[PDB]
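What follows is a set of notes on a single structure, which appears directly below.
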Amino acid sequence: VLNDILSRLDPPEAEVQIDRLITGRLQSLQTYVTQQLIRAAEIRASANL
Amino acid sequence: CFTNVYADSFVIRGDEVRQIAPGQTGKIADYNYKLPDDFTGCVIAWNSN
């Protein structure tokens, strides 16, 4: 929970924690987007067929 | 080289020397002198008993 980190820790370490969270969430989003791209290529092949 | 150099001089007690640093809290940091979290520069302290 981002809000708990913001409210609980001091900014110097909350910044590192939110950096970790942002990296993780960005990686998850990138994985989802790549999977969507591949599945959409599959569906485009199906639609061409 | 730098475009701005600002020597800030004052006196504290030894236990409070730790408070003169970015991201610190306490009497001195909260109410007397507060550095920015992204402070760039040097802090120098020496006993003057």
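Shown for chain B, in order and in Swiss-Prot numbering: 391-439.
Placed from the backbone N, Cα and C atoms, the Cβ positions cover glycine too.
Swiss-Prot annotations:
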- B:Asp405 to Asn: In strain: Omicron/BA.2, Omicron/BA.2.12.1, Omicron/BA.2.75, Omicron/BA.4, Omicron/BA.5, Omicron/BQ.1.1, Omicron/XBB.1.5, Omicron/EG.5.1; complete loss of interaction with host integrins (VARIANT)
- B:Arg408 to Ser: In strain: Omicron/BA.2, Omicron/BA.2.12.1, Omicron/BA.2.75, Omicron/BA.4, Omicron/BA.5, Omicron/BQ.1.1, Omicron/XBB.1.5, Omicron/EG.5.1 (VARIANT)
- B:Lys417 to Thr: In strain: Gamma/P.1 (VARIANT)
- B:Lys417 to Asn: In strain: Beta/B.1.351, Omicron/BA.1, Omicron/BA.2, Omicron/BA.2.12.1, Omicron/BA.2.75, Omicron/BA.4, Omicron/BA.5, Omicron/BQ.1.1, Omicron/XBB.1.5, Omicron/EG.5.1; May enhance affinity to human ACE2 receptor (VARIANT)
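Proximity of B:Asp405 (variant position) to non-local residues of its own chain (separation of 6 or more, Cβ distance below 8 Å) is seen for none. If you take the C-beta of B:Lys417 (variant position) and look for same-chain residues 6 or more apart in sequence within under 8 angstroms, you find B:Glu406, B:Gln409.
If you take the C-beta of B:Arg408 (variant position) and look for same-chain residues 6 or more apart in sequence within under 8 angstroms, you find B:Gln414.
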